[PDB]
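Chemist: Supplied in structure tokens, the structure appears directly below.
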Amino acid sequence: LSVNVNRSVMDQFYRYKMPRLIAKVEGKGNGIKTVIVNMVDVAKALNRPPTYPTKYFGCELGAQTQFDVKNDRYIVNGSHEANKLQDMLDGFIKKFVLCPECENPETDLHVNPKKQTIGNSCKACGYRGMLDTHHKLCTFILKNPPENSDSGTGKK
């Protein structure tokens, strides 16, 4: 490796982007807190800031959260690396992705606004059924009902 770090840049930047989660460790709070400077950028670029669900994640690291309004910077007690945040958040998705029939092949999930429920289909055995199992991340996502009708296939 005889070039620049390119840690903050490297993609060709032409049309496709990948908002990865970046975590930074600081020496403040009880002696070590995690500060996410990309949580608002990634959340704002795809939706709102997960300041509400920030408490659940803190419960896992034994730490809670911290918010700055005059600063717009939010920190979570405890120091963790970006790769670590994916492991815990990944366990949440594991609750439904690993279905008792398609816990391997990539499956899709379709939520119907008429029945107010999430469907789950796997392209490996036809599974295609319901997505929920129990009070799990399925409800958080179910809060975003899609939009469809009886005709007009095409618009995105």
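One-based numbering along the chain as shown.
This entry, so its header tells us, was determined using solution NMR.
The backbone N, Cα and C atoms fix where each Cβ goes, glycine too.
The following feature annotations were taken from Swiss-Prot:
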BINDING   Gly27, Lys28, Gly29, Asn30, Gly31, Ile32, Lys33, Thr34  GTP binding site
MUTAGEN   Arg15 to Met  Loss of ability to promote hydrolysis of GTP
Chemist: Check the binding-site residues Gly27, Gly29, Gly31 for other C-beta atoms within 10 angstroms of each C-beta and report the one with the most.
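Modeler: By the 10 Å Cβ neighbour count, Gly29 comes out on top.
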Chemist: Report, in whole Å, the straight Cα-to-Cα distance of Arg15 (mutagenesis position) from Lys33 (GTP binding site).
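Modeler: If we compare the Cα positions of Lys33 (GTP binding site) and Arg15 (mutagenesis position), the gap is 35 Å.
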Chemist: Have a look at the binding-site residues (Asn30, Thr34) and report the one with the fewest Cβ neighbours inside 10 Å.
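Modeler: Sparsest of the binding-site residues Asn30, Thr34 by Cβ contacts within 10 Å: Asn30.
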Chemist: Please report the Cα separation of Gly29 (GTP binding site) and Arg15 (mutagenesis position) in Å, rounded to an integer.
Modeler: 39
Chemist: Determine, to the nearest whole angstrom, how far the Cα atom of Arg15 (mutagenesis position) is from the Cα atom of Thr34 (GTP binding site).
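Modeler: Cα-Cα distance, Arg15 (mutagenesis position) to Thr34 (GTP binding site): 31 Å.
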Chemist: Just name the winner among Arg15, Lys28, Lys33 (the recorded positions) by count of other CB atoms within 10 A of its CB.
Modeler: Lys33
Chemist: What other residues of the same chain, not counting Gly27, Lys28, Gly29, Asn30, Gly31, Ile32, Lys33, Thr34, have a CB atom within 8 A of the CB centroid of the GTP site?
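Modeler: Other same-chain residues with Cβ inside the cutoff are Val25, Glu26, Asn77, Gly78, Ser79.
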